[PDB]
Amino acid sequence: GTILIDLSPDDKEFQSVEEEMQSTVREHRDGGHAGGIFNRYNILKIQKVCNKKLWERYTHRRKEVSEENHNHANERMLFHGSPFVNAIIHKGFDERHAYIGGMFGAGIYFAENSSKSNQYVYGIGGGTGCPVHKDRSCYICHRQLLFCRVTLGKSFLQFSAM
Amino acid sequence: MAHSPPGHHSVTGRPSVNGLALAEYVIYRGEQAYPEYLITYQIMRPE
Ligand SMILES: CCOc1ccc(-c2nc3ccccc3c(=O)[nH]2)cc1
Ligand SMILES: [Zn+2]
């Protein structure tokens, strides 16, 4: 039940999503090992992901969380990179999309820095890079990220050396 | 998947060393995220 709607680059919604993508690039402590060496992106396409069932699943949970947290979902817009982006947009997020070995335990991880999520497009640690050239810093191959609506509710604060 | 810490719905990873890094977050229920936008891109080689 998923359809993808292309946004025009002239659309304010395209422009605000692109700005969040570009403005949240940073340098990484691996010198580019996982995600590649870059300061900015060439945005090729932004598509709205439309699925009524998956949206209703989200809003149902959001209401449960809000009701447990003084009517505050604590909703953010956050990046997600994953080899399973196609599965996610069709079937929704679930336990198969978790980072089992993540530093905060087995769960689904999101980033404020788009460049952090870029490190996971080809797998944990960038895996072996793009399927065509085996290059984690490939400048040719098309990558995909998700910009996601995320309910945090009451969030446990972990101070961490990163 | 693990559970959220008792009395919490997510974890926030606050950076404590790299002053330029932004936060990272973890949820333990897939229903707590919706994949709004699919962005197709290339990384650009620095000039
Ligand atoms: C089999 C591995 O599945 C995944 C999928 C996504 C991610 C992932 N981890 C992150 C960790 C910190 C910040 C951002 C991300 C991210 O976008 N995806 C990790 C493992
Ligand atoms: Zn490539």
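Here chain A follows Swiss-Prot, giving residues 952-1113 in order.
Going by what the header records, the deposited coordinates were determined by X-ray crystallography, 1.5 Å.
Note: Cβ is positioned from N, Cα and C throughout, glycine not excepted.
According to Swiss-Prot, the mutagenesis experiment A:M1054 to V carries the following note: Loss of activity. Neighbour count (other Cβ atoms within 10 Å of the Cβ, all protein chains): 14 for A:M1054 (mutagenesis position).
Per Swiss-Prot, the feature Zn(2+) binding site maps to A:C1081, A:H1084, A:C1089, A:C1092. Counting every protein chain shown, the Cβ of A:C1089 (Zn(2+) binding site) has 18 other Cβ atoms within 10 Å. Classification of A:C1089 (Zn(2+) binding site) by DSSP places it in coil, neither helical nor stranded.
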Entries of A:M1054, A:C1081, A:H1084, A:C1089, A:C1092 (recorded positions) sitting next to ligand 2, with Cβ under 6 Å as the cut-off: A:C1081, A:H1084, A:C1089, A:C1092
Binding-site residues: A:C1081, A:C1092 - member with fewest neighbouring CB atoms within 10 Å: A:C1092
Zn(2+) site shell beyond A:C1081, A:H1084, A:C1089, A:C1092, criterion: Cβ within 8 Å of Cβ centroid: A:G1080, A:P1082, A:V1083, A:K1085, A:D1086, A:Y1090, A:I1091
